[PDB]
Amino acid sequence: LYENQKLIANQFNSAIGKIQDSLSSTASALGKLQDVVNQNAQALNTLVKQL
Amino acid sequence: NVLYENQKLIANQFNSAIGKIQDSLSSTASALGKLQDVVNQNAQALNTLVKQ
Amino acid sequence: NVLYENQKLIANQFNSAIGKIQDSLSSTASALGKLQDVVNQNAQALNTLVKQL
Amino acid sequence: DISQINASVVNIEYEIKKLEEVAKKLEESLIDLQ
Amino acid sequence: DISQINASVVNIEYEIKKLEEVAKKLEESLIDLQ
Amino acid sequence: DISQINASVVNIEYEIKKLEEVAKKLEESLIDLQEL
């Protein structure tokens, strides 16, 4: 019961690498949404500042 | 005996976890897509109100 | 030994991986929740403004 | 033109509830060989 | 004055598309043996 | 009043930091089998 052990480890490590990339893309997308939402929040506040 | 039995169970627990991770990624991309749409709509609505 | 010690290494590595993946899902849900509430608060503000203007 | 502008709301409560469920569902995929 | 007001727009299509292709490519990592 | 209108700000920096941290720590879970 060792021929599958080599298969389980390689499939696991490949899955980890793909999950790393997904987490990086999630953090990047959340960072972009935060910036625009806040940059659009000040555009609305300053609009009340000129009215 | 107890190895092959345990050498096949970790393959099921791994495959089940992969399926769950897949569904979480699809829900995450779905939520990010709906957030992107509503943000851009409310942004162009602000530009249109500034345009007037 | 090897085939044994190797067998309970995959389990400990799999569990620790799953453990930190659960934390990543929790962080994502919290972040998505905060963005939803703020986007809808600013959406209601934009409507109320043009409503009373 | 004015009085016709509308800001949409977003609703992702289902996706948020799904992520929190997958997190707890992964607990069942944990391994504890005897 | 108010003519200078400008709201930014988001672009996360890369990240969104990346999450759903990795969700598909993760299928290729499931174990199949006997 | 039109002065009662205020746009809220969001702060999700800690969640973003935790995502990048988990991404890095997942490499500690990579399996390197012992050869026999």
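By Swiss-Prot numbering, chain A shows 916-966, in order.
Header entry for method reads X-ray crystallography, 2.2 Å.
Quick reminder: no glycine exception, Cβ is built from N, Cα and C everywhere.
What Swiss-Prot says about the natural variant A:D950 to N is this: In strain: Delta/B.1.617.2, Mu/B.1.621. Here Swiss-Prot notes a natural variant, A:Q954 to H, with the remark: In strain: Omicron/BA.1, Omicron/BA.2, Omicron/BA.2.12.1, Omicron/BA.2.75, Omicron/BA.4, Omicron/BA.5, Omicron/BQ.1.1, Omicron/XBB.1.5, Omicron/EG.5.1.
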CB within-chain contacts under 8 A for A:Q954 (variant position), separation at least 6: none
Packing count at A:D950 (variant position) (other Cβ atoms within 10 Å of its Cβ): 13
